[PDB]
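**Q** Below you'll find the structure I mean.
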Amino acid sequence: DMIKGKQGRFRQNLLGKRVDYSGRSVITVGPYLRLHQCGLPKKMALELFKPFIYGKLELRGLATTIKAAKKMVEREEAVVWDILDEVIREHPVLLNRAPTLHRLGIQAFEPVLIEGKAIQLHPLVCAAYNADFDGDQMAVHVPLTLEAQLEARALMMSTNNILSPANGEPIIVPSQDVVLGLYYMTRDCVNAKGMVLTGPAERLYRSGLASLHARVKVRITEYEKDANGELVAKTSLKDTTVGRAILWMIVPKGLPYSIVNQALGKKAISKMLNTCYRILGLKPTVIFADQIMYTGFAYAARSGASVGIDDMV
Amino acid sequence: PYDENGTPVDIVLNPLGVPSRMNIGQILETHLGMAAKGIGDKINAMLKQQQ
Amino acid sequence: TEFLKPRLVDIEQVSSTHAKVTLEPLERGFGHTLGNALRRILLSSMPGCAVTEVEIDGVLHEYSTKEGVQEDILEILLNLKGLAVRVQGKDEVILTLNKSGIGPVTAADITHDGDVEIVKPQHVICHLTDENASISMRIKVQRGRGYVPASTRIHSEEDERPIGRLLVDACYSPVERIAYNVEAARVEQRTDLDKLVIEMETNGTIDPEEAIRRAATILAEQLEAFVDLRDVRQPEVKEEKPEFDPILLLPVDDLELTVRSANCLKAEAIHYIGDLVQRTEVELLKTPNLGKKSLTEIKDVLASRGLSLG
Amino acid sequence: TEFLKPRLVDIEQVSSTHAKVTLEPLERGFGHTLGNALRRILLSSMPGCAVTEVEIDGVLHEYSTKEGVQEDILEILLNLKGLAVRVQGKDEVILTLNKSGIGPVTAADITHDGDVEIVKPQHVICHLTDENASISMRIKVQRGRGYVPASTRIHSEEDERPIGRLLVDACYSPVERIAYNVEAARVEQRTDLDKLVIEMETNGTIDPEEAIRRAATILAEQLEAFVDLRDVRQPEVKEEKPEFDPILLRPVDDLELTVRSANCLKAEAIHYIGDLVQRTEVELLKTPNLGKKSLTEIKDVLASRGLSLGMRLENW
Amino acid sequence: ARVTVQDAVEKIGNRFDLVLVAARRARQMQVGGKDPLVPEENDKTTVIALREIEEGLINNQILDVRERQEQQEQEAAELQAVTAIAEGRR
Amino acid sequence: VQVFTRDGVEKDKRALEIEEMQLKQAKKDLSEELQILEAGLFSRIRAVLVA
Amino acid sequence: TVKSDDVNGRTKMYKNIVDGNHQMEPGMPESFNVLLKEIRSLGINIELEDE
Amino acid sequence: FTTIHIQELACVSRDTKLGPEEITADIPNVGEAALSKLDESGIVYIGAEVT
């Protein structure tokens, strides 16, 4: 019973085992985390980083001894936080959503300090993890060798593993209600507070007569990168909206405006990022995935989409 | 968000999820609760001036 | 008290359209009040100036055409509701826009039918294609400081409007983002206290480094609800904050300055006289804007409170 | 410069603890949101009145009871602590409960012939059972500030309070309840703007038509915050110590000075005159019992050595 | 650069030999402070290790060119007597 | 807060103070109960007399 | 190893911040050292080679 | 939506060759503020806050 069935050393103490510099807590959505990042309570950062503190006070004089330092480290005192930026400012935390039947259930990030007792989770990787917010949990692991931190940024980082290993659509992707915001910005209406109408300026939602469903039209000169690196310039009349036009701020303009001239539900939005990955390069495709997140949150609410007794015709 | 009463809303919960949950009693408790609590809020105002 | 006369010390420009904009110190988290209450003021009743109605040499109806344009006519409805400006005076002014021959249609093709500045040169309108082509229009412009829909103006909406006089809402302010965060104050010892952050962004016409210092004091129009609603000012104090001349910690304002020069200087985080002593006439410029009377000769009255350069 | 600062508007008093001022006309939506600002101030941070400290005629801790009452003390004190009043000189009064003899124990058994308005003269505490039985206490009371429970300092709150000196729930804040409502503008020039309505209800310490500015100041004095743009800050000033020649390496023993000076300069920890040579005279007024005569001895006892006060140095 | 990092793979064409080259810079800083030729922009030692192939130069692979030749231009100076040393093997 | 032991050791000071914390409650309540009881029982005898 | 049963590895790696050279220094996975004697306690002989 | 809980924690003094075992507060220079709250018997007071 140290070997033959489930409980044996092979499965309970070797191929998986209990591990230091680790923890777990309930998942929470973190919409201000940039794609390379994760949020962690100050006293959880203290706990996970004790070897950096009971390990650097004695290396700067910032306490008289490791014994006396009990009064200062458990206190979360000021001298803890130079000692922790010296980590955080370039340190890849690892994160985990067991049972890890697939690669994307484990990834790597970067600390952000917060309140509370939870684990705060960037919305585009919440899809890649299948995060299920019923008070289920995720787990945390600190890498401490220079090598593990080097390979975590190079091999496990969210920005650096974006796609489905089975085919190559993104699963680190514009997620659950983000894509209703993008669909809303790219739907159009009759009467529409603007049945045909245009403007720039978010402040003109406070001028009296605007809508993200108002039906803009504009000639936009538009470009398409070749495999050799040159730019196939183009130009076209369009039949579009204010939200479709705002998306020309966010779109990597080495692919043409005419790709936005549709309705960007989950049925369609992944293929814009996929086309960017096929043609432009990695950084351009990451920025185009990341910046679409906050673009969704600025406008998903303003859609007013609901379920209610006369949404049931 | 805030209501046509000119007054904010204590909680917000995603309806885009609801069609996958296949349940609508949650909408009906919310709407009948708007009558049920609205009676008490109107009573808090009415008990002042009495009329 | 810890309502410590909490001036806008930390602004950080990003280039003639956007600054960080922050307010400090605040009551144990009070950026949560200000960043959502005052941010609604900044979206209610604001200054600037813009296009309101238009009259064009072909658009007698929107389903029309002009063989020589590239918009044909309907894709001209793109930057009108889009062009914005400032204006010295009264709440109605006029331009015309008069492009002849091949080109874009641009600020360099305007004519000033009234009192109108134009801090929007880059707002291209449409195009023309031949050595004998032309287009012309009038444009109505207004400034006010508040909003009404183009077809709910309701009394001033029943005037004589020609078959070609296009109609718009109160477009008078060109801002393109306003954000919101809350983290710790700078205040290097009074540190139980927070700051509001708002990361505003425009299209030029104003940086958030201008569009704050009376644009936010619109709070003087939101206070009848709360601070003596009636006629009954009572004995209770203001209880203050003094730190005195000529201490090495004192702000750059304690050199006596020249309009928003004070804002755009302290935005470099050179908020205080103590390090301005480094800024000799060899590497002085690192700052935002700060372009003229400020920059010119104040360097000798700097030596009259008593500082120096070399 | 085109401020509006409006005044004068409305009155609807109902009963001392509730009145109902309202506001019209308002610009195009102002009444729909503004009533959420004071929802912080009129809870968290307000001055008003509360009980601060208590000392009792046979009860060392509130977690207990007294052999002669007909009710029991922790869940009594939970109701006693709400007794908050008004005060008309300096901020504090140490009131007394003066009670003996059969029957109820009340706000009418308390000292009230002075600078104090006990607006709660109908509060009740407990009973007594014989014509010679007692319940009595000192009761510190202030106008104070905040919503402070009896544990808020959270350490140095083990503190040595002489066993029976109760610290108390100093919840000075005279409101928690505040809210608002809205109409369309109804001033008979119009039917075409908005209108604010208030539903403040209080601790009974004041009425909504009695006073207000400090209760709106974390919203009014949040305006200078955006203009008049000069600010506020503090420094670092010392060096890391110490080497030869031993002119600075000396305690106060070397000075030939008096004993109360040698007790309070010992409390002020100045065990090297190497820093008494450079600490500012105003910066010796930083511990008590160190006043106008001891502060004056310093001015020549340092000079008597062949030294001086006022001698900062670039290395120590 | 901390702000996204796979571009250092597409810069070369493979991904783990990458980490061996990065480690070849990394240990020579973390256990030797060896001279840089670009700044850090706060990409602390974990990512200064990657900077070396965001550029492609400053591990010892170009000290193998530089400092190893400062020896050999004495061998060129001195070649006039390196003959007598190489003759003096016989 | 509590302390317990093999019974021949009568209980420790921190339990012996808590004995008088619990005794206070019953010492008071039984002094109310005896009055509450006879104020009923003798009120029945009093009623039979009032008849 | 350095976050689990290897006492040698984890006790060095914790302190390898004081070396400044935050590196691995493992010694032996003790859960495999255990297994190499549990296998011998059943009766199976097991040992090692070099390369 | 603040909730309130009641939970329990305990300790022992074993049968030694004499019979008792020690219970007091002496933990010098290890966390002194986390000691300030105790009985002669090394136990917190009923009514004190702890965290």
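Using the numbering of Swiss-Prot, the residues shown for chain D are 6-321, in order.
This deposition comes from electron microscopy, 17.0 Å.
Yeah, the Cβs are placed from backbone N, Cα and C, and that goes for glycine too.
These came from Swiss-Prot, pasted as-is:
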MUTAGEN   D:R45 to C  In rpoA112; temperature-sensitive, blocks RNA polymerase assembly
MUTAGEN   D:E165 to K  5-fold decrease in CRP-class II promoter-dependent transcription
MUTAGEN   D:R191 to C  In rpoA101; temperature-sensitive
**Q** Which has the fewest other CB atoms in a 10 Å radius around its CB: D:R45, D:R191, the listed mutagenesis positions?
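**A** Counting other Cβ atoms within 10 Å of each of the mutagenesis positions D:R45, D:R191 gives the minimum at D:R191.
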**Q** Let me check the 10 A CB neighbour count of D:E165 (mutagenesis position). How many other CB atoms are there?
**A** 7
**Q** Using Cα coordinates, what distance in whole Å links D:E165 (mutagenesis position) and D:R45 (mutagenesis position)?
**A** 34
**Q** Hey, does DSSP put D:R45 (mutagenesis position) in a helix, a strand, or just coil?
**A** helix
**Q** Quick one: pull the CA-CA distance for D:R45 (mutagenesis position) versus D:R191 (mutagenesis position), whole Å only.
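**A** Between the alpha carbons of D:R45 (mutagenesis position) and D:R191 (mutagenesis position) there are 29 Å.
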**Q** Which of the three DSSP states, helix, strand or coil, fits D:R191 (mutagenesis position)?
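**A** Its secondary structure by DSSP: coil.
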**Q** Measure from each Cβ of the mutagenesis positions D:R45, D:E165, D:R191 to the Cβ atoms of chain E, and list in sequence order the residues where some distance is under 8 Å, or 'none'.
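**A** So none of them sit by chain E.
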**Q** Chain C proximity: which mutagenesis positions among D:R45, D:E165, D:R191 have CB distances under 8 Å? Answer 'none' if there are none.
**A** D:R45
